[PDB]
Structure formats: C-alpha cells, structure tokens
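Undergrad: Shown below is the structure under consideration.
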Amino acid sequence: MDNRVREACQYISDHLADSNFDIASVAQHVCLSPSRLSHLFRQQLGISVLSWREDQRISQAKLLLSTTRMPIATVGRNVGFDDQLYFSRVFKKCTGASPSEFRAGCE
C-alpha cells in the first residue's frame, strides 16, 4: 500500500455513507489523475476500488455488529446502506450465510 494510495482511503472513508461516489474526487484528493491512481490502486490493493469499498463495508458491518447490539436496519446505515434487506442480501453471499444466522451462532 503506497502512501499516496492510503490517502485516498481517508477521503472515501468520509464518503463511506455517501451514495453518489465519484472516482474523480479520489484522484484529485491525491493531486493525481484517475487513470494513474486507479492503476496503482489495483496494483497496491490487488483489487478494484469498487471491490475494496464493498469489502471494507462488509468487514466493518460484521466488526461493529460484534461490538454493537443495534438492528440490521440501523447497522446498514453505518455502511451507507439504506435498505436493510440489501445489506443482508449482499452480506449473505459475502460469507455464504445471512447476518441473523452468523450473529445467532447457529450452525
């Protein structure tokens, strides 16, 4: 992870709840172009920016969910998810099991 690339996370982090995401602002934040930044991003992150964002979204949801007792509806808001079912639907395939099952600890 390059310092320049790491800085991008700072901007995206603040807009983690935002719906309209513009990769343009990401490159501008690092005083670099989107193509040049994107190239190094996938090289340093080994994945696409769009994928990295989603990956962290799920990891954060499950991480906080462990230290929190809020409902799936509220938790979703933390990940910018407005639809409670949307989070469970995506998260379900993410690990292969729904959030209600994992949290319950049921085999």
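The residues of chain A that appear here are 175-281 by Swiss-Prot count, in order.
Method of determination (from the header): solution NMR.
Just so it is clear, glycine is given a Cβ too, placed from its N, Cα and C backbone atoms.
Sharing the record's features from Swiss-Prot:
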DOMAIN    180-279  domain 'HTH araC/xylS-type'
MUTAGEN   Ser209 to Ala  Defective in DNA binding
MUTAGEN   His213 to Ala or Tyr  Defective in DNA binding
MUTAGEN   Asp257 to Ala  Does not bind DNA
MUTAGEN   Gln258 to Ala  Defective in DNA binding
MUTAGEN   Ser262 to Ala  Does not affect DNA binding
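For each listed feature, how buried is it and what is near it?
TA: DSSP assigns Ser209 (mutagenesis position) to a helix in the three-state reduction.
Its Cβ placed at the centre, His213 (mutagenesis position) has 11 other Cβ atoms within 10 Å.
Counting only residues at least six positions away in the same chain, the Cβ atoms of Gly250 sit under 8 Å from the Cβ of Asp257 (mutagenesis position).
In the three-state DSSP scheme, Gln258 (mutagenesis position) falls into the helix class. The Cβ of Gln258 (mutagenesis position) has 16 neighbouring Cβ atoms from other residues within 10 Å, across all protein chains displayed.
Sequence-distant neighbours of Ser262 (mutagenesis position) (same chain, 6+ residues apart, CB-CB distance under 8 A): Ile246, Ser272, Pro273, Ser274.
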Undergrad: Counting every protein chain present, what is the number of Cβ atoms, excluding its own, within 10 Å of the Cβ of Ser209 (mutagenesis position)?
TA: 9
